[PDB]
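*Asks:* Here's a structure for you.
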Amino acid sequence: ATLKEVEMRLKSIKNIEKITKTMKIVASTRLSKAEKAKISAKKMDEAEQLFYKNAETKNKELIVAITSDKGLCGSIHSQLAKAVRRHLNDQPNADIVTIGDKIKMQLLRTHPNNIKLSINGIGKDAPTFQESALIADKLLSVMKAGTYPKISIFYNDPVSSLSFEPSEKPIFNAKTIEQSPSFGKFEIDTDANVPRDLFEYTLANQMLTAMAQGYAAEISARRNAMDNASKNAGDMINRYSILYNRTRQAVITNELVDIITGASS
Amino acid sequence: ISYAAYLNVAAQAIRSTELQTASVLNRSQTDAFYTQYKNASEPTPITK
Amino acid sequence: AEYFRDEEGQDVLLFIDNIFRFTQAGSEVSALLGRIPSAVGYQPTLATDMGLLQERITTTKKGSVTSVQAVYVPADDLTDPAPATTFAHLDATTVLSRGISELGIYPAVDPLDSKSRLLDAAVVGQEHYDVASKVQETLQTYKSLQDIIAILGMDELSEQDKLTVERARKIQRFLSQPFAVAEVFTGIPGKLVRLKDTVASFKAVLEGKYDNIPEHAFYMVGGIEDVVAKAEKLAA
Amino acid sequence: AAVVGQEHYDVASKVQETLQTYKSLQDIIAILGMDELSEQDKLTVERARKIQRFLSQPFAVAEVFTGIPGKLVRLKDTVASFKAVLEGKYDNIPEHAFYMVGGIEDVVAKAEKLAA
Amino acid sequence: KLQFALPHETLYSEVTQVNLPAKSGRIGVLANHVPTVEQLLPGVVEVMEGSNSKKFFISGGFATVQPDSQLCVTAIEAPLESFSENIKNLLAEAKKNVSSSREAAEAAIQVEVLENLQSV
Amino acid sequence: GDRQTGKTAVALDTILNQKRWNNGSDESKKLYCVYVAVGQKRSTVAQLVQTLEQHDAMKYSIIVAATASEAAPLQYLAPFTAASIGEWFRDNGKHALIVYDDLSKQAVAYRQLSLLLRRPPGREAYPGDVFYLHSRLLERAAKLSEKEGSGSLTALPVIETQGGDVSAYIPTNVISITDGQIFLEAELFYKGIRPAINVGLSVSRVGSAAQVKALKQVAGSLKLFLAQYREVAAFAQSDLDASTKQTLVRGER
Amino acid sequence: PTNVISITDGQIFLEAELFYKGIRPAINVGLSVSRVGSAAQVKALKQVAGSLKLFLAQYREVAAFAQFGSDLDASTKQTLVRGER
Amino acid sequence: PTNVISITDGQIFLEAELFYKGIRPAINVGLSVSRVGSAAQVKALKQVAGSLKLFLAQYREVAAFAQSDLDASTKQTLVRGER
């Protein structure tokens, strides 16, 4: 009817409301850990960056991208996809590793050949060294990424805990370390060639930090989005309520007419 | 052995003695599948 | 029933079926009587006719007549005037819903919606009351957690929460008890579980005395004695 | 499936199902977005939006009101046209090209018009 | 100054003398020390801030005295002493597992780590 | 509030506290309570009677009884009849409290009557001059001028809500006529909070000239704290600030 | 309908939306009942369709949450996958 | 209204939101239709007015479906439409 279609769609809306509420709550719970993590990691990373600045480093081509397997957290998946697609116009022949099922899907549509190695089964957990290290290890062995002119990793910088701006940074390869001019004011011997360890070490350290930043933005966005979803659902509840009320009123009117029509006879 | 693999095993080894927290053990585990996407078409999503 | 109550001087236990039929019938003769039918076409004298019947059914100092009046709730809407008026006149409401029957639980009672006014704290004893309050809370938790379990899954919820869910499921299937008249409606011989035994058995479950017994070994069986034996049956 | 035959009937069946899906996901689309839908669902939703646009076929004396010359499409053409769209052969062509036009061939040419 | 940091906790982000084990053997850093990069070998580390001495067990990493006299120590995780015999026994099991060949190398690093721990 | 959620029980509690005041020699504190049992089964009133005997409240009580079986004309005139009794106390300068339970069923009886007199139905199939009826009854509860004697009649009508629908014609009308509402919140009842009231939906517009001065001082705070407890409820339904948690504890206690 | 529903031993509710969904005819068995039941059902057919009902009942609930598009827990999707078929 | 509408040669429904929003009075053009067309009007006002009814029912459509992301083509029409 009017009544039943109003009501059933309102019921759908209700179930959705409850679910978006539920999601938002869990998102907040996860968020506290996520933000905390990102601090410790980021502080550690900055210490490494301290080397790179002073070294004056400054690096066919890698793209790495990070999201979760899990869906619904925002437009994290597709905003990141769009800035990647922009950088697939900045290098068509760049090899995409997609870390996370959702970011896998968006890029896989735009270029599927470019997807060469992809990583799944990461998104569930919060970023961890074990993951970063192994992904790095596979990235080196499988993709031989040291021979790729640069590496670029994309992640989501959590600009504010109400925003996320997708951001990228370049992982300085061993050649960069080699050819950086200040490196003698970071004296080291030929033996134990620092580029060949430092490349690999910062592959993980940069990746883990990137991962932390991304996940922190993602869970934060998930809370925000799920909250906004609940609000949007409220508006729809109210819209179907007015229709319900109008329909209810109309039933009464016809019934009153019926009583009068009867009584008059 | 690779430098970052070397450090990785060492970090895992540190989670032994035995006084170490749950969070350490979580940092020391991953269940994943590195999905070889060679050529669009995907050779098997072999464990990571 | 009155003859039994009064002059046979005995307690009785009346059974009527469905009392919606009584209202509905009355509507038909309202119209024919020329009496302008009141709300939702129900007779204007709905209240007083119900009232007469209900007042007649009572405990008196010579007989205690106990009605079980079956009620058919049109379109499961209790704000339909005929159910709602009866809702007032009752003492021990029970709601039998399709869903719980579908879950395979006999009887089909909605557990939160089964309320009696003769269920009270000292009335049925503080022990009985407190244990039953724990049951209500346990179930209410389970239902809220169904949503978590639905998408996110069971794991994420605390061990305490997980145990609350598991116990609710065990209790849920400890409600499943077969009936003797369901030897043709289910073909499973009935069970009769003493009041004292029920208080004890639900107390036991909550205490987790039998958290080592499978959920389905509570399913469709009687008392605790049965459940232990039924644990053996699955064990074999 | 005999009167207009199995081919017509099948084509009709898929259109009915598709449209009903599109109506169903109106809630989720609004509460969330349509990019917050699964890829499979997103394809059907997109297909249904195309179907919807396709359904406007001008009429001869409605050229007066619309300002668009009327469109009559052969029964043989209709079966052909819908078949292709369901196979998404022409699903990659703007909504606008499917808008206010008759047959499949008209959509193709109107894609050319839009492209300019 | 010391800037001992991990993606886990920030340990010692002046820390007067720090004694480190590096692939260059052992290196000690005191106040103004020359700005170097040293790959930290998996380690037993002492950190002294004034006279007080704190004893890290460190997963190896990188050390970098920066020219602003900030000893950036970056390591995955690190004092070690609270963690501490069953680990030596299970390490013997891992040594027998070194019969199984990368797995041998992993188990060997485990044996190296036990020896390094056992010293303290 | 919701049907038989111990609706009568909330009311009965007042009567029992009034036993204490009644004992008091000040005859303005001798509120001669009247319970007006409208369409209430004789069993239900039997429970009430025994409770009243038990708390010795029978010795100022009046129970005007229009029982469930009793005729709809008796039910119709039952609060009006009762009110005249109340006027006698009030006019005599005494005070008393009359509890009409429940005017919703009183409304139904008037409906039954009106339809039987073939007097037309009106909105929500209730007579239109039901409003007029209710207003007449409720204008007999009044604190009389001192030339007309200090005395008063106080009344607390009980309205039974059909799933909390106060939008219903009989609730809307009464709400306007009366000053204050107490809206018993059924969710709270189900959640075992007895008394079950949401004080977000209870108001009194007879204010603190009906509040003890002492109690006023120490309960401005109380209103505000509970309000905050309610608002900050949803901040617990998430890992959030110590400040919220402080409010929540203070609220929970 | 109300009067008749009370009189009759069953309802065989059909749903229009499900007609469009492609069951043609479409029977919505949520509001379809047969109080007389499976004494009028062949013994073989009683056995085979025994848990047909259970699976469907689970499917109805599971399907309702499932439209959201999220990757739900696998146990629920075991139901979801089976139920669809 | 409907009984009248069937009799009448179009309708001119007016929009409350727009009324407040600076068309005083505000003519909803989604729900304004005619049923005689521009053969009641002279050719200058037919030639200029070509497809504008469609155009602002294309702008209307674009903002209907804007609530995810859409193509620049749609944006162009919406931009024209707004203006």
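All chain F residue numbers match Swiss-Prot; in order, they span 206-442, 445-460.
How was it done? The header gives electron microscopy, 6.5 Å.
Note that Cβ sites are derived from N, Cα and C of the backbone, with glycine treated the same way.
Pulled these from Swiss-Prot:
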BINDING   F:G206, F:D207, F:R208, F:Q209, F:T210, F:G211, F:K212, F:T213  ATP binding site
MUTAGEN   F:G291 to D  In ATP1-2; growth-defect
MUTAGEN   F:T383 to I  In ATP1-1; growth-defect
*Asks:* What does the structure give for the C-alpha distance between F:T383 (mutagenesis position) and F:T210 (ATP binding site)? Integer Å is fine.
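*Replies:* That comes out at 22 Å between the alpha carbons.
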*Asks:* How big is the gap, in Å, between the Cα of F:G291 (mutagenesis position) and that of F:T210 (ATP binding site), rounded to a whole number?
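*Replies:* If we compare the Cα positions of F:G291 (mutagenesis position) and F:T210 (ATP binding site), the gap is 27 Å.
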*Asks:* Excluding near sequence neighbours, so keeping only residues 6 or more apart in the same chain, what lies with its CB under 8 A of F:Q209 (ATP binding site)?
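*Replies:* Listed in sequence order, they are F:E365.
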*Asks:* When DSSP is mapped onto helix/strand/coil, what comes out for F:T210 (ATP binding site)?
*Replies:* coil
*Asks:* Reduce the DSSP letter at F:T383 (mutagenesis position) to three states and note it down.
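*Replies:* Looking at the DSSP assignment, F:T383 (mutagenesis position) belongs to neither helix nor strand, so coil.
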*Asks:* How many other Cβ atoms are found within 10 Å of the Cβ atom of F:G206 (ATP binding site), counting all protein chains shown?
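*Replies:* So the Cβ neighbour count for F:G206 (ATP binding site) comes to 24.
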*Asks:* Please give me the CB contact count at 10 A for F:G291 (mutagenesis position), counting all chains in the structure.
*Replies:* 25
*Asks:* Cβ distance under 8 Å to F:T210 (ATP binding site), same chain, sequence separation 6 or more: which residues?
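*Replies:* Correct list: F:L389, F:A391, F:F394, F:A401.
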*Asks:* In the same chain, which residues outside the set F:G206, F:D207, F:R208, F:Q209, F:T210, F:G211, F:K212, F:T213 have their CB within 8 A of the centroid of the CB atoms that define the ATP site?
*Replies:* F:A214, F:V215, F:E365, F:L389, F:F394
*Asks:* If you draw a 10 Å sphere around the Cβ of F:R208 (ATP binding site), how many other Cβ atoms fall inside it, taking every protein chain shown into account?
*Replies:* 15
*Asks:* Check each of the binding-site residues F:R208, F:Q209, F:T213 and report back the ones whose Cβ is under 8 Å from some Cβ of chain C.
*Replies:* F:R208, F:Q209
*Asks:* Would you mind checking how many other C-beta atoms are within 10 angstroms of the C-beta on F:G211 (ATP binding site)?
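*Replies:* For F:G211 (ATP binding site), the count of other Cβ atoms within 10 Å is 16.
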*Asks:* Within 10 angstroms of the C-beta of F:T213 (ATP binding site), what count of other C-beta atoms is obtained when all protein chains are considered?
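*Replies:* Taking all protein chains shown, F:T213 (ATP binding site) has 21 Cβ neighbours within 10 Å.
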